[PDB]
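J.: Let me give you the structure first, and then I'll get to my questions.
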Amino acid sequence: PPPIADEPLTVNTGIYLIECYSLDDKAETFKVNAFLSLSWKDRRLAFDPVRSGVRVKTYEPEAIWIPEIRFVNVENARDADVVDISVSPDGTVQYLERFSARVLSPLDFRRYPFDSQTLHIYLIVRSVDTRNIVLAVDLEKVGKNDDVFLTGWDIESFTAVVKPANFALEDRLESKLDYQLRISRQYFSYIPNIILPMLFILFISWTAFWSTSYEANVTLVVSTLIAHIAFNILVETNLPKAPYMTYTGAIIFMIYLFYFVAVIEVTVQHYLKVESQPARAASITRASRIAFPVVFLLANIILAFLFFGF
Amino acid sequence: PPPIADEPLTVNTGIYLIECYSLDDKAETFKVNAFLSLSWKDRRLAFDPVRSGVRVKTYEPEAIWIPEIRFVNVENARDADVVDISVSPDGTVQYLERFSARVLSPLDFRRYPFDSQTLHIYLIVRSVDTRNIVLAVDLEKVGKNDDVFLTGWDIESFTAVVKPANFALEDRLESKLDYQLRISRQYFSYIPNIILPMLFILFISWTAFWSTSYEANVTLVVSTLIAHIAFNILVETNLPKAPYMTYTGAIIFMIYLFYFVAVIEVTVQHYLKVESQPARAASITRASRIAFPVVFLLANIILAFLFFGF
Amino acid sequence: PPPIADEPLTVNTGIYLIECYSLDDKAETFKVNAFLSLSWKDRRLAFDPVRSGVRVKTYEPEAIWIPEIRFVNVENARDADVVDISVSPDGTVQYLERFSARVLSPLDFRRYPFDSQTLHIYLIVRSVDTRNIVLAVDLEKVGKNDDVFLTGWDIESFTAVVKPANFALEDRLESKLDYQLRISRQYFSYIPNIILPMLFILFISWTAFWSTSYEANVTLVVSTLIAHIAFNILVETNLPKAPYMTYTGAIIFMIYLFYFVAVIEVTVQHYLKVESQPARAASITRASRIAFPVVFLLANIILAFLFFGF
Amino acid sequence: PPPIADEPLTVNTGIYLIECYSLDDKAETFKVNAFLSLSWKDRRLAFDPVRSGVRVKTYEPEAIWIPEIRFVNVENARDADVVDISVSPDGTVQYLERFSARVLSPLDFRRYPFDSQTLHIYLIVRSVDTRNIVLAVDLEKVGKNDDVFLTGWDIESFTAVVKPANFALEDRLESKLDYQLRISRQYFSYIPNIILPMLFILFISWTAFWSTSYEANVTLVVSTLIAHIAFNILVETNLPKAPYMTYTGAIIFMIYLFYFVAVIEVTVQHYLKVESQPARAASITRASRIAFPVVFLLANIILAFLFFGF
Amino acid sequence: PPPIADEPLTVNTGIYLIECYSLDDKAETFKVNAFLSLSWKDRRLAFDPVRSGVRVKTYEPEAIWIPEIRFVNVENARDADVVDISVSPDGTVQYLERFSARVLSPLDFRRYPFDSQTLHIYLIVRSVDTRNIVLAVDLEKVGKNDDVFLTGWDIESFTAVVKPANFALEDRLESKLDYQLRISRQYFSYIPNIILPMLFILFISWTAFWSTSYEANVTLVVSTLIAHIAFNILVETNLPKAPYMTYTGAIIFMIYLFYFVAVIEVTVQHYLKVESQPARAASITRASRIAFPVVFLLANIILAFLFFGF
Ligand SMILES: [Cl-]
Ligand SMILES: [Cl-]
Ligand SMILES: [Cl-]
Ligand SMILES: [Cl-]
Ligand SMILES: [Cl-]
Ligand code: NA
Ligand code: NA
Ligand code: NA
Ligand code: NA
Ligand code: NA
């Protein structure tokens, strides 16, 4: 039994995160636990303060018409819990439910682990005989609790995009609001834990340039290679899967390339040394001791700018 | 209390994906979150616009007969949410529920990671005293939302196969519709991440052909073999299990074969060298330097065509 | 209010798999999704075709007495969905529910991966004041849909054991039916993927018999041993846990034993060589080159016959 | 509306395992699927066989008072299914529900994998105006079905501790029964699969005592060490986490200790050999060949007795 | 229909843990299973002992007004089970529900594995027309059962912070109580299992200082490095992820640094030895034999005090 007038029905909305948690780099989901507040005018139940004697009349949710507001990108849907319904005398209604759901918002890993992310929660509502339109009420949207935390993330802002995106769908108007939680990573623990050790084992491979022992050099470059892969296995947990070209793992790919040309160089210095041209081998080796770090530092700089300064 | 006439009851159907997600290579399932729209004529509740005054009369789902449409291939069944029921005056009914479920559609991994897939969602309905037949209404079947994404997949099309497959079952006619979501993989991130490093460590093994040091050669070919398996462990996540003959992993099997014959060759060049026939050893080695890459490039071509050009 | 007569109540039963899936080697469970059909005579609701005018009278499940048929070996119990209830005029009732559950059927891994399995679904019903007995109706038991698949299994048959096992339990008769789904594995993908590479790395270890270099030989046999264990880690997923003596893994245990005696032999050839008896060392080595493969092929044959030909 | 008399209300109880499954060494839980039978006198509904004509009067659970029996150590609580309620003429009531839950019973891993375990299921009931006391009825407690199995365990007994533990709690008496399922492990598959290979790779390390090659010896002892850790990773699944001092893993710790002193000995024999005291090196080596196995066999015996014979 | 008077409504509260379990270092959650007791005055249902004849009048929860107490930091919300409602004659009500939930309390890993933790459970209640305030009743808050256990933790205390934190929220007063479970780890099993073996493999690397064999030394330091990473993979389960600077893993980072400078030193002693300055190499080596352990023991002491003595 929807409210009736010549105007489209506006429904004021407001999310308020009590807790957010379980960001899931793999499923691209994150759980949330929040208030939802709806508010809309219904003159059919507008009432008299004086004859009834009360400032506000509460109602059970079964009793009166309530718009079908729905989340769009939510798996584990319909976890709801009505907390309050308060009808104002002029017929404005104030609905307030607690809810929680696992939202599905895609993440972009290209600048990992310096990425920022912007999680989304959509709300549609579908029209009936009246057209229906949602819109954000900022006093009740200010959705961060001070206590919200994503471990390993700094939480920038929770705000709504004030203009609803109205559109046709299966022969009805539908109105969709977009709430956005913005976050950025706590990278620094990764410097001690991921980048530095990989670099150390790479440098250990570069030691081979001061050796002429082909036996010591294969044992060097190849044993550091095994160490490299084993270490990559060790941190496999902090290197989430993407079908796209990540920053980390561009530099990883580049590191495997350095293992390969280190092996090429070692093999060359040895073939050269056995073809009785020791001067060329010692020159290629003495050269590599400068060449390898430098092309690395350069390729690292190109690569950083390509992802960040671009 | 089903509607009655001399004709079989046609029920118009339409799926509309709001979100699809959680494709699961292991369980061969994927979650979906969509509209379902059913529509069918029931003259028993056909009514008068003039005497009742309204263009359309909505009903609670308990109130009137509703066909038992059911998904066939769905674990985590019965996640339903009625959104709209609108009865036209001629007795046509328009049902619209939001639902989500994890569909069970088998995947074919033979051309991984260049595979395309075609996910399926079936709908049966079972006959009563009236025969019953489902059929697809394209205006409400156009099921892709623009926002649907399978991370790492390009989503080609969501369409329904318009002819229902009617058939006897436990002494009743049953009618089954087939909706099909079509997808194809985002392979390219795999070239930097999977294929190139395996190739580099294999080439490092081929370095042994320029060495005559049996000590350096065992250390070479066998340490690169350990590196190879360790790397395979590293990418174990991106190589899903099949009971059948995959393209990748045909080439992987072939790589293990190349490690084996490299070891055979190394051992031969060394036994030959100790039997005082150094010319045969250096000829077998100098030969291997061309033979190995070439049979590889050839075997790779045969293998590519066998899977793709066949 | 159970039906009454001087006879024990027979209830005709019939399972019909629509889908089976998620065979779980670890939990020894598998999910299923099927029809259940019950059928039994109740003269109390037998009725007149002529005075009532209809061939069959349908009933809501709340309305009439329905036997408590129950699955025995089912975790995630009670996922039910009544589809049809049709009462015949003589009082026979035809019940038909769709259901799904995860069945608990033990698997036997001794001949893995050439094993066949025979999954079980039990049905008990418990007596009241009337004795009660289940029995299988083959027209509705023919439970395979053509579309059922267990990925990596060929599905032989779905049949029921026609004689119920009646027995006393907590002072009541109980009757239990046994339905059996029979399957056999798709082994062949395992030959390229598991057996051949293990064999290659073992043969690489046998290469040591053509070397006299103790340095090269320890590096050989022990680096192939590390490769072995790393490879075992790689295929750890396809080697399910058992508390019993599996075929695969008998041969695996035997492979570790071959690494051990290869190390013993290498060490012996070297101690012999340093005790200035080179003729014994070269004889033991030249002997091993035949002895190792042959005792392997023999032990493999004994072992195959012990598990298969026994 | 509880039954009233001058006596405390005794409630006879009885669990009957239909299936037990999913023992979880990690969460320290195990799933169960059983009957529960309650029985208690209620003269308020005692009735006349002659005037009513029936030997037993069944009731719907809503209709009559039923004690709040509750499991204590259960996550995934309240999975219930009433099967029977039968009231005797003198007012004794016989309740029977099927249920399943995941019970939380701590495991003790100190003698793994020769451990036995004793799983617990508690039942409290809380007092009202009448005091209330549970007590076990053995005819309906005999809870094993013949078909119960924990894969890899032998199931000794399912019995109840007949004396309830009554106690004050939040100003009411509460009565708690303790049912106990007793089990012991199937260790033997572990001898081929875990213990023997670790021992083989350790013995391979001991081979170094017959070599004087410091190059061969480091390659030996350290490559077997890497093999060891890799093997430990391989069986990581069968070595469950404890915050306490396990038997296995005492012996593992001891094995790492043997790797360490083998390295110490090897380094010593080599420093001695370069300080031109070859006699002391060859004596320390020739000594180690007996010392290492023996201190091992001894330490293994001490360690076995400390855990088992103590 | 809330109780009315000129005063704010105080609601006495009390949690009582029956079981706590499944502490989850990864999700930073832990499950709990407890009593909740609410108590508050409602004169509207105050009653006469004499005219009604009973000391206490029990009520069904539907029948009377009950405050909306709610947990704040709880995923898997609303697992409730009313156990008792007892109204005193003066109108005080005594509510008692059993519940269980997975609480979300952040953990601090900086002093792992010597950390203590302090888990939190919050309770808000929201005001209506009356202001509403929660407060803790210690006789029913004494929440530890003697049987509570977190495996691997010693459980210090379960207490409540007696002063509620009242505050404005969405135009209502809200009152929030804070219950705190305090725990501290069982570290000692980690000394045999994690710290000692890492130290052993590190010391094995330090053996290289008594060798001048560059072949033996690369094989030494680098093979121990691989061993190190493999071992880190073995204990990866007991080293939970943090975005911050942990104590363990500061020492791990420092260990990787020692591998790196051991490689540097080895390479230097070898380049020095080939530049025909053997005295500098043997001095740097003989120096390292004291320098490495000592800077380690010092760095370990600095690092211990920085985390613990600071
Ligand atoms: Cl050399
Ligand atoms: Cl050589
Ligand atoms: Cl040698
Ligand atoms: Cl030596
Ligand atoms: Cl050297
Ligand atoms: Na890992
Ligand atoms: Na993996
Ligand atoms: Na694995
Ligand atoms: Na593992
Ligand atoms: Na691991």
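Since chain B takes its numbers from Swiss-Prot, the residues it shows come out as 50-359.
According to its header, the structure was obtained by X-ray crystallography, 3.4 Å.
Just so it is clear, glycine is given a Cβ too, placed from its N, Cα and C backbone atoms.
What Swiss-Prot shows for this protein is this:
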MUTAGEN   B:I244 to Y  Marked gain of function, with a ten-fold shift of the proton dose-response curve towards lower concentrations
MUTAGEN   B:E264 to A  Decreases cation selectivity. Decreases the binding affinity of TEA and TBA. Nearly abolishes block by Cd(2+)
MUTAGEN   B:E264 to Q or D  Decreases binding affinity of TBA
MUTAGEN   B:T268 to A  Increases the binding affinity of TBA. Weakens block by Cd(2+)
MUTAGEN   B:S272 to A  Increases the binding affinity of TBA
MUTAGEN   B:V284 to M  Displays an increased sensitivity to propofol but not to desflurane
MUTAGEN   B:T297 to A  Marked gain of function, with a ten-fold shift of the proton dose-response curve towards lower concentrations. Also shows slower apparent rate constants for activation and deactivation. Displays an increased sensitivity to propofol but a decreased sensitivity to desflurane
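How about a rundown of where these features are and what they're close to?
T.: B:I244 (mutagenesis position) falls within a helical segment according to DSSP. The local packing around B:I244 (mutagenesis position), expressed as other Cβ atoms within 10 Å of its Cβ over all shown chains, amounts to 15.
Secondary structure from DSSP puts B:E264 (mutagenesis position) in a helix.
Long-range Cβ proximity for B:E264 (mutagenesis position), meaning a same-chain Cβ under 8 A and a gap of 6 or more residues, is found for none.
The number of other Cβ atoms within 10 Å of the Cβ belonging to B:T268 (mutagenesis position), over all protein chains shown, comes to 26.
Of all the Cβ atoms in the protein chains shown, 24 others lie within 10 Å of the Cβ of B:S272 (mutagenesis position).
Secondary structure at B:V284 (mutagenesis position), as computed by DSSP, is coil. For B:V284 (mutagenesis position), the number of other Cβ atoms no farther than 10 Å from its own Cβ, over all displayed protein chains, is 18.
Cβ neighbour count for B:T297 (mutagenesis position): 21 (other Cβ atoms within 10 Å of its Cβ, all protein chains included). Secondary structure at B:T297 (mutagenesis position), as computed by DSSP, is coil.
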J.: How big is the gap, in Å, between the Cα of B:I244 (mutagenesis position) and that of B:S272 (mutagenesis position), rounded to a whole number?
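T.: With the alpha carbons as reference points, the distance is 19 Å.
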J.: Compute the C-alpha separation of B:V284 (mutagenesis position) from B:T297 (mutagenesis position), stating it in Å without decimals.
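T.: B:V284 (mutagenesis position) and B:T297 (mutagenesis position) have their Cα atoms 12 Å apart.
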J.: Select from B:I244, B:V284, B:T297 the mutagenesis positions whose C-beta atom falls under 8 Å of at least one C-beta in chain C, and return them in sequence order or as 'none'.
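T.: Going by the Cβ criterion (under 8 Å to chain C), the mutagenesis positions yield none at all.
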J.: Does any of B:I244, B:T268, B:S272, B:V284, B:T297 have a Cβ within less than 6 Å of an atom of ligand 7? These are the mutagenesis positions; tell me which, or none.
T.: none
J.: I'd like to know which mutagenesis positions lie near chain A: of B:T268, B:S272, B:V284, which have a CB under 8 A from one of its CB atoms?
T.: B:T268, B:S272
J.: What does DSSP say about B:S272 (mutagenesis position): helix, strand or coil?
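T.: For B:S272 (mutagenesis position) - judged by DSSP and reduced to three states - the answer is helix.
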J.: Select, from B:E264, B:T268, B:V284, each of the mutagenesis positions with a Cβ positioned under 6 A from at least one atom of ligand 2; if none does, say none.
T.: B:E264
